[PDB]
Structures are given as structure tokens and as C-alpha cells.
Protein chains: 2
Amino acid sequence: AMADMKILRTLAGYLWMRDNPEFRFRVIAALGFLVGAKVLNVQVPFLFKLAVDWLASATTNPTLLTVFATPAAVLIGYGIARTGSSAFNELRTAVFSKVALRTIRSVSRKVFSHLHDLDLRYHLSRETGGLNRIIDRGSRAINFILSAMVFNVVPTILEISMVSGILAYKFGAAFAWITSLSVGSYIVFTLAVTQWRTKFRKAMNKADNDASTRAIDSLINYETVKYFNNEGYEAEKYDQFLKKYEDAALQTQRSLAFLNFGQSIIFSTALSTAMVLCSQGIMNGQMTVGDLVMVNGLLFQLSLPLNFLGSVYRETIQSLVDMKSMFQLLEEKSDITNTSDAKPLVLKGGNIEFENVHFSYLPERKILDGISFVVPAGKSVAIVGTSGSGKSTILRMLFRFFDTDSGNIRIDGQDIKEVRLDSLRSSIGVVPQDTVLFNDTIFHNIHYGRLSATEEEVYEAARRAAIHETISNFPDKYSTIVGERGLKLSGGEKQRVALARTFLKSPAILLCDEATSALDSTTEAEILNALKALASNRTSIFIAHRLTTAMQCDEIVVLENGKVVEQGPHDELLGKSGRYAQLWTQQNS
Amino acid sequence: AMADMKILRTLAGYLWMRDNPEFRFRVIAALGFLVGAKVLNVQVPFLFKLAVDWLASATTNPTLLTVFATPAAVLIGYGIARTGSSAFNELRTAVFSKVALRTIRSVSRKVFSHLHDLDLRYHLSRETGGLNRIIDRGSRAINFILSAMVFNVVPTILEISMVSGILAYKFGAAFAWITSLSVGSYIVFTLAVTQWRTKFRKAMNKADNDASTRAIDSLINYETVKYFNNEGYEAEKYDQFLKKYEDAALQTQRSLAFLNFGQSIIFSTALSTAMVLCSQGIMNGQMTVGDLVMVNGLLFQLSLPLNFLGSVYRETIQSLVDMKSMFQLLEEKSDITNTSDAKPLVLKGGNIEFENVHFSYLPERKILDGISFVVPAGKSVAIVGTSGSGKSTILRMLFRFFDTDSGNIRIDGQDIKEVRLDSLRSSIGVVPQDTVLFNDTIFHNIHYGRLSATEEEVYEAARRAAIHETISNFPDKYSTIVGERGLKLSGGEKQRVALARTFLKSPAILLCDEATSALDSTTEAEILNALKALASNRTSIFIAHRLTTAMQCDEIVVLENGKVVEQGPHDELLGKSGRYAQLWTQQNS
Ligand SMILES: Nc1ncnc2c1ncn2[C@@H]1O[C@H](COP(=O)(O)OP(=O)(O)O)[C@@H](O)[C@H]1O
Ligand SMILES: Nc1ncnc2c1ncn2[C@@H]1O[C@H](COP(=O)(O)OP(=O)(O)O)[C@@H](O)[C@H]1O
Ligand code: VO4
Ligand code: VO4
Ligand SMILES: [Mg+2]
Ligand SMILES: [Mg+2]
């Protein structure tokens, strides 16, 4: 199909690079080795003919091409024929393997580079645990398929060419017709069975992927199932999915088998018809002069790839589907594309203004209806209010994760839409909604703030976050492995790692999502004071509905149902008897 | 080796079940089909002999076994020979495929059932993202290997048996010796190359697994890399790992190739030696009576599996290693094993006492040094203090996730060590440290409290958690997909889902890890009041260093560095000027 053509074109483009002529040299050498090996294979039965007819003569020598006396040397060379055939087949794989592995490396490189380019609207909801499975299966699929494609499929047509070349001796005058008819009928039957089996297999792969997703989700949420003693429930669900895959595979496997019977009988008759015509001519052309052996031989060397084609068909219908799935991954469109006239941003001072911004995560429901406020340079603002009002969304747009529906965003009198992403993102620092850590050292995960920083910068950074007091009690200094998702550490430790990451970068704009979420009063008061003198540039935004941590901020904004309701400093805001007054009089108690 | 023997024994035990004699019937039928097909294959060249010698006679008939006139019918039956060989080979796969898929289902069943049985000390730190990869690769490995094992390896020895049976005609009197020598030398060479390549491949698989782990960790922490603009860093690290795997594969692949040359030359000489001895006897025994054709034929049918053995060797050395890795997963020991005299627990009232408990997560560092307190039945306790004092550990032991080093745990005058796990775990309910949700509906994830509950119980449960107010604003009622880890919801929503899960179960013992972590003052005050009248049995434990949420609890305990320092009710505790007084006077401000 056209999709297969595009896949082949992309594969050929990735394989063939014009920078290095040494690659073309390798390809030409591999082709030469293939041609030599197949020529030797065709030569084998032809040279075996002289042994047979010489024995028939023994039962003079018209041909002078013979330089021997006893046919034993002929049989020695007959063995040497397959020896050399293997030898030339040997060197072909060695040359092609390097370029095959280079292609694998380049493809995996491109896929990994491309995946992080996509948007949160993909990676947040349409990331079903198993993109790793797709990449792993496809990467293994590519090497197998291209290794299969060159090593056995390509030489088969060339052997067909030589068996169609055997007509020069007046033998194959019809054998060419029979072989062409058999090949065409076999190809038609194979494609018909293949389309039918793809029709019956589309349900198989769909069922298979869901079971792995269920298993990976069960592994990820192991704590909950251990809490609620419901292991049998995931057990039964995985059983049902596996039974569905069982039925799908069993139905297909019997039908996949039937092709092997069809392939064998068609080509058995092809050899049978070759026997019949050879039997018809009782005259000397095709009786007892060896041509029966080559016809048994040469058309059987065409039957050598028959063993591959029937046997490897099970994975061909499976891996190629996974190939298209993984290649389909390299055609998605980045939702957030920078403007054509991309221009870097330079700020004399961080001033942020909203001009009636509207955003909806889904088109039907609009979370926020009108937001307009200004962030003075040299000061800071706090965002407090009831939950569910999208107050972490308001800081998910300044980083251009999503694009607003109808509104304007201004930083230092510059358009966020117009400015470059790299200048935008590297100038503003954030602490995430739920802290996530790498599977490496705590020192590496705290040094991630600026990858070119020094150890003393890291050590002084931990002093600002006041974690050396806990560090001195470490069992391993700056080397405790923190697990898969920072689980090994505590809540306060996980939250204090992210803050140190932000301070190490020391960005121009601060963006705090959770401050003092899981910290005691003494630590949080120290962090806030440590976050005022240092670690905070002249612009910073806090979203924290704890009242004591929004005391220090210059401006307080109240968000309810997406409308920015009440504004003002703390002293006036308490006397207004607004939502802020209700919230504060409760926490103060 | 012995490990291979144990793997084979386990595989045979899983495959062979004695409950159903129909399985034994299927196995016997498959063996009969195999024997018939191979007998037909051996018959092919033997019946082809009569065609050759009859033509030599044409160049009377001593044997009366012939019932034909023209050799065309002999050639028709000659084609029918491979037709029937394929036909019997056809039915063998159909019968064996069902039991193969049943074995796959049972093995995956057992692995999934066994994985959730292990402990947190495994699933929390030694779970490197990729257990799913191991299971997926092994499950695919089993079907391929056992499909290969029966279909081609087993018939090869049987063809060796018949080619050693051809001696009855005084032909193979030495051919048996040559074939046995060739087989033995080939096996010795194959095992030597295989052990060398396993030595060179142990580094390959080790390098391969690390790259996939890096990729999966990068995918999991996508938000952090997007925050910090360090995509090139993971790019370079994945490049380095892929280069290491590249070198490991390239070094092995050239050496893996060399075996194919060695296998071919040894068996080419075996056929060559068969030619030589046949050439020595110019007398009628082995000249121009067809035996050259069978010797070319019969020993080549032994060379039919040669094509498999060389070609499929690449995955045999790979999948079998993955087989052992996945089977090694079903031998780990559960760290927490219930006592032999397992007895269910029945509580008249929840009374919890600690008797000088000591626990260390790692042997070197002891987090807590002596904990002893009593939980009165009908009342509740609050655990407040500075972070890092293991206050979520103190509730990770009542659920018997780990075992204490030196101490006693008592519930209603019963030993936690002695009582049964299922009675223990199903009687106490907990809310997790970091909320984790399934990849299903919000209704399913809130109904997970009691899987046999009704919708009205779920709907009234959401009323207790006061989430219908947000539910009425849902875009889809009780059906919004919540993503991979509940990411699509907000923090307050994620925390309020877990609480509803706990209330739906309505356990005998309440165990709250984070209460009002990401909730405003108005919601938290409502939840606490909604958690006093209902949803709380007579025993409950709160760990929350927020002062306003520990006001209602009867008893307050202060934990610092693992020592339970200060105890007492709120009114007396404030006047003691302890750590609690310092913490409260700050939050109150
Ligand atoms: N990925 C998403 N898909 C659909 N709705 C979302 C998504 N992320 C957030 N929301 C909606 O936004 C509201 C709150 O947004 P957010 O700022 O993320 O949480 P919070 O307001 O607690 O900070 C919620 O009511 C939720 O329905
Ligand atoms: N899996 C683990 N491996 C090593 N140490 C741990 C692990 N889990 C917890 N700890 C240690 O326990 C202390 C706090 O325990 P925990 O109760 O989990 O957190 P918190 O005290 O914040 O509730 C931390 O100092 C941490 O070093
Ligand atoms: O659930 V919140 O609106 O406090 O991020
Ligand atoms: O970091 V904590 O000791 O408040 O769970
Ligand atoms: Mg904690
Ligand atoms: Mg939130």
C-alpha cells in the first residue's frame, strides 16, 4: 500500500547517507558477496552433472573442460562449492551488520529526540504506559526485518532469475512458464491470506496491548492494591484480557497454518510438473544425462527460501504492524510551535500582565472566564482561594505548556507568543505540582539545577534550603539512591529537593506551585526567610492557600471558579470581609 | 547446566497436567503426526530410486513391488510424498498450538499472581522500571522457544535415527560412523562457541537493559526535563548507552557469524565424505543404482534442520537468557510470611499499644529508638512534629509492610505477628502517602473501596467527602478518564478521591497519612466535621503537623529523631512550652 511505500522510503532514507562513500562501498561489497554466493550455489548442481554422466559413461570424454581423471576430485570440488557458498554468505552478514546497527542507533536516536518535543496534551493523558513497550518492540523489529529483507528475500528473486536463465540449454523452454505461474499464484494466495489474517489480527494486537497496560498500571499502583486487599480483582481482569488474547491467537494460528499447506502443495506440483515434462521426452535431451538432478536441485535451491517464507511469516505479520505503529509515532504535530519570526527576549525587569485571558482544557467546559492583573517588577504576588479554581493552570501558561484561547500575555512589554521558547523557558523557574525525581543520586538530582555548576555551589545550595542538618545524618553522604520516583525519601525531603533545584538555577522569574506543603512551622518559616533574602529574583509568584505563607507577599489575588474576584494587600483585604477574610479567620482560629 | 535442568523440569511440569487425559491425547496425536511426516520424508528419496534405476534399465523388472507401467506415476507419487509430508506437518502445529497457548496463559497467570505477593523492600527500591519489559519479553520468548523446541529440534534426532537406520542395506556401514563423528564434533564446537558468546554477551544484555531504564525514567519525569530545558542531556546519555550496546552487539555479531561457517564446512565434508566412499566402490553396490541420489537426498534432509540451527541461533542465545531471568523471578522469598499457626483476629474494641519498638530501614542507621504508647478504644490520637522523624513509618508497620527489629505490637490484646494478614489488613484502612489512581473512570476509582458496593453507596460516599458540588460541574458525570496517575485531576480532587475510597470501605481502624494537605480552610473544616460524625470508627490515627487539624484529636504525640518526646492533651501541652508549643505559636502567628 501507500503507507508501506512511505515506510520503505523513510527506511531507505535513514539507511542511505551520502556523506560517507564508505557506506556505499560496504553496500556494494555486500551485493558482490551475495552475487558470488548465489552464482556458486547455481554452479553446484551444474558441476554435479559431470559426475553423474561420467559414471553413466563408465556404466571417451567429448568435453575438454574436464581436467581430472577420477570423479572423486569432482566430488571434492562439489563439496568445495557449498564451502565457498557459505564463505561468501559468511562475509555478507559481517559487512551489513555494522550498517544495520548504525540504522538501529539512528532510528532510536531520532525517536527519543522526537518524543520529548510533544506537548502535555499528549504526554499527560494519551500517554498509556507502554510507549516504552512500543519503542522496545519496534527497535527489535527493525533489525530483524531489515536483516531478513536483505539476507533471504533479495537473493530469492535472483535465484528465480537464474532458474529462468537455465532456458539457454533448451530445457526450461516451458519450465520458465510453469515457474512464473507458480510464483504469481503463490504471491496472489499469500497476499489474499495476508489481508484476511490482518483483518483477523487487528483484534489480536488491540487485545494484547490492553493487557500489558493493565499489568503496568497494577505494578505502578501496588500500594493501593496492598492497602485494599483486592489482588484477586486485578488477577481476574488480567485473566479476562489474557483469555481474549488467547482466543484471538488461537483463531488466527490455525488460519496462519493453512498458508504453509497451500505454499507447499503449489511448489510441490511445480517440481512435480518439472518431473512430468522431463519424463515425457524419452529422447536424449532430458534422459539420464544429469538434467533430472539439476531440475531436482536447481528448483530446490529456489525452495530453500520456501523454508524461510513459511516459517518467518508469523513474525512478519506481527513485527511489521509494530513497525508502522512506531513509525507513526514520528509524524505527530507539536501543538505549541514557535512563531516564524522567533526573537529572543531580554528583560530589564520582570513585569507580567494579563489581558483578559480565556482558557479551556476541553472545548465544552471553560474553567476560567476572564483574568486580568499586573505583576509589578521588584515585587511578588500570592494566589489564594478555594480549590478547583485552576490556580495551578494560571502558572501552566506562563511556561507555554498550552496556548490560551482568547487573551494576551505580556512580560516586560513583550509578547509571550512572539518571543522564543528557549529564551522564555530558561529564564523562568518552577517547582512542580507533584515532585518527581530521577533514578540517580540525591547529589545528581540536586545538581540538575545547572548541569555546569560546581560541588560547592551544590553544597551552598543545600545550606539555603537548610537540608545539611538532615544531610549530616545521612547513611551515605550525597549518594543515597532515591528509587523510582523519590519514594525512598520522605515528603519533606522530596519537596526540599525540588526547591534546591530551583535555587541552583536561580532563574529570573520564580514560579512556586507548592510551598510548605509538607513542612513543619519551624522549617517553613526558615525557608520563607531564606527565600526572601536570597533565591528569589525581583519577580516571583506563589500559589499557596496557607495563610501564613502568603503574609509576606505584596499582592494577594483570590480565584474562584475562574474569575479573579478580590484583590489587594493583606491589611485592607482582611477588612473587606471577602473570601480571604473567611479563609484567614478559620486557619487563624 | 543444572539451572537449565531446573528450567526444563519447571516447564515440563507446567506443560504436563494430569487432570485432563485429553491433553495427553493431543500430545500423542502430535507425536504420531510428527512420526508419520518424518517417515514420509525418509520415504521420498527411497521411492525416487525406482524412477532412476528404471530409466537406467530403459537406457525386465526384478522387483514385483512396482505396480506401474510408466515412471510418470512414480513421479506423481514422488510429488505426493512431499504433499503428504506437509499435510502431516500441517496437523502437528494445529494440535500443539492450543496447548502452547495454554502454557503461555498459565505461566503469565502465575507470574502476575506472584509479583504482588512480594514486599515493599522489593517493590519500592529494587523495582527498576522494566519488570514489565522482562515479563513481556519472556512471555514472547516462551512461545517461540517451545514452538522451536518441538517443531524442528525434536525431529532432527529422529531423522538422524533413520539415516543411521539406512545401514540395513550394507551402505551406511561406515556412514553411521562419519555421521556420528560429524554430529559430535558439531555439538562440541557449537557448545564451545556458545559458552564463549555467552561470556561476551553478558555485557551486551547488561548494557541493553540500562538504556531502556533510562528511557522509561525520562518518559516518567517528562515535566522536569521540560521545566529545565535539559533534553540534550538525556539525549547524550541515551546516546552513550546505545553506543555501548552498539559496540557489544557488533563484537558479538561477527563472532556469532563464525559458527555458521564452521557448521557448514563440517557437514559439507560429511556429504563430501559420503560422496568419496560412494565413489570408491566402482562395483554395483553403490554405482548408478540410485544410492547416490538418496545419499545426496537423505543426508540433505538431515541438512534441512541445519538451516534452522544456524539461522535461529541469534535469538536462542538471547531469548533463553531472558527465559532464565523471568523464571528467576518466580523464586524470590516473601519477606513477610505469616506464622504457621495463623489465626484470625476478632476485636471487641480497637486498642493499640506499642511495647518498645525499634526499627531500622537499613541495618546501619536506626531511625527510631524506642516507641511506647497506648491508643484507647473509642478515642483517637494525632502525631505531630518536625519532618524526617519517621511519622509515616509508624503507620507503615501496623499494616505489616515491614517487620520491627525489637518490639511488640498489640491490637485489642492480640499479637500482630501472630494474627492472620488477611484479617489484619482487611480490618484497617489507610490513605496513601502520595495518592495513586488507576487508568479508569473516577467512578471506578471511587468504587474501589468495596468492589461489591452499589451506586447509591458510592453517590452517598461522595456526599460525605463533599465532592458532588464539584461533580455537578463535571463535563462527563462520573466518567472523566483520570489519566495515568490521576494527573488530569487537581491536587484537592486527587486527595479527595482517596478519602472517599477509605470511607466506602469504612474500616474498623482509620489510618490517615495526609489530611488536608492541599485543601482550603473551608473544605478541610467541613471534611473534619464530616469525618467525626461518620466515616470514623472508634479507633483512628492522624499524622498531620498542621495544628488546626490536630485540635480535635484526643491525644497528641510529638516525634523527633525517632524518640516519642512529649505527650498529652492540647490544653496541657500548650502550657508545657515543649516542641508542640513552639510549633503552634508559629502557625497561629
Ligand atoms: N489535564 C486536564 N484535563 C481536564 N481538566 C483539567 C486538566 N487539568 C486540570 N483540569 C481542571 O482544572 C481544574 C483545576 O486546575 P488546576 O490549576 O490544575 O488545579 P488547582 O486549581 O487545584 O491548582 C480542575 O477542576 C480540573 O477539572
Ligand atoms: N525506603 C526507604 N529507604 C531508606 N530510608 C527510608 C525509606 N523510607 C523512609 N526512610 C527514612 O525515614 C525517614 C522518614 O520516614 P517517613 O515516615 O517515611 O517520612 P516522614 O517522617 O516524613 O513521615 C527519612 O529520614 C528517610 O531517610
Ligand atoms: O487543589 V489547589 O486549587 O489548593 O492546587
Ligand atoms: O515530611 V513529614 O515527617 O510532615 O510526613
Ligand atoms: Mg513524610
Ligand atoms: Mg491543584
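Chain A uses Swiss-Prot numbers throughout; the residues present, in order, are 117-175, 187-716.
Method reported for this entry: electron microscopy, 4.0 Å.
Just so you know, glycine gets a Cβ as well, placed from its N, Cα and C.
Among the features that Swiss-Prot reports, ATP binding site is placed at A:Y488, A:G512, A:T513, A:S514, A:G515, A:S516, A:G517, A:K518, A:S519, A:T520, A:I521, A:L522, A:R523. Here Swiss-Prot flags A:479-713 as domain 'ABC transporter'. One mutagenesis experiment named in Swiss-Prot is A:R612 to K, and its note says Resistant to sirtinol and reduced chlorophyll content.
Shown here: features listed in Swiss-Prot, placed on the structure.
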residue: A:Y488; record: ATP binding site; DSSP (3 states): coil
residue: A:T513; record: ATP binding site; DSSP (3 states): coil
residue: A:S519; record: ATP binding site; DSSP (3 states): coil
residue: A:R612; record: mutagenesis position; DSSP (3 states): coil
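In the structure as shown, the Cβ atom of A:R612 (mutagenesis position) sits within 10 Å of 22 other Cβ atoms. With respect to ligand 3, the recorded positions A:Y488, A:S519, A:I521, A:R523, A:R612 contribute A:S519 as residues with a C-beta closer than 6 angstroms to one of its atoms, given in sequence order.
When the alpha carbons of A:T513 (ATP binding site) and A:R612 (mutagenesis position) are compared, the span between them is 29 angstrom. Counting every protein chain shown, the Cβ of A:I521 (ATP binding site) has 22 other Cβ atoms within 10 Å. Of all the binding-site residues listed (A:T513, A:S519), A:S519 has the fewest other CB atoms within 10 A of its CB.
Within 10 Å of the C-beta of A:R523 (ATP binding site) we count 18 further C-beta atoms, all protein chains included. Residue pairs drawn from A:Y488, A:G512, A:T513, A:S514, A:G515, A:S516, A:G517, A:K518, A:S519, A:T520, A:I521, A:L522, A:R523, the listed ATP binders, are separated by up to 20 Å at the Cα level.
A:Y488 (ATP binding site) and A:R612 (mutagenesis position) have their C-alpha atoms 27 Å apart, to the nearest angstrom. For the pair A:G515 (ATP binding site) and A:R612 (mutagenesis position), the C-alpha distance works out to 26 angstrom.
Cβ crowding, taken as the number of other Cβ atoms within 10 Å, peaks at A:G515 among the binding-site residues A:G515, A:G517. Counting in whole angstrom, A:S519 (ATP binding site) lies 22 from A:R612 (mutagenesis position) by their C-alpha atoms. Candidate recorded positions: A:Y488, A:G515, A:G517, A:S519, A:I521, A:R612. Those with a Cβ under 6 Å from ligand 6, in sequence order, are A:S519. Between the CA atoms of A:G517 (ATP binding site) and A:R612 (mutagenesis position) there is a gap of 25 Å. Counting in whole angstrom, A:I521 (ATP binding site) lies 26 from A:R612 (mutagenesis position) by their C-alpha atoms.
Its Cβ taken as reference, A:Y488 (ATP binding site) is surrounded by 17 other Cβ atoms within 10 Å in the chains shown.
Between A:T175 and A:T187, the deposited model skips 11 residues, and the Cα atoms of these two flanking residues are 12 Å apart.
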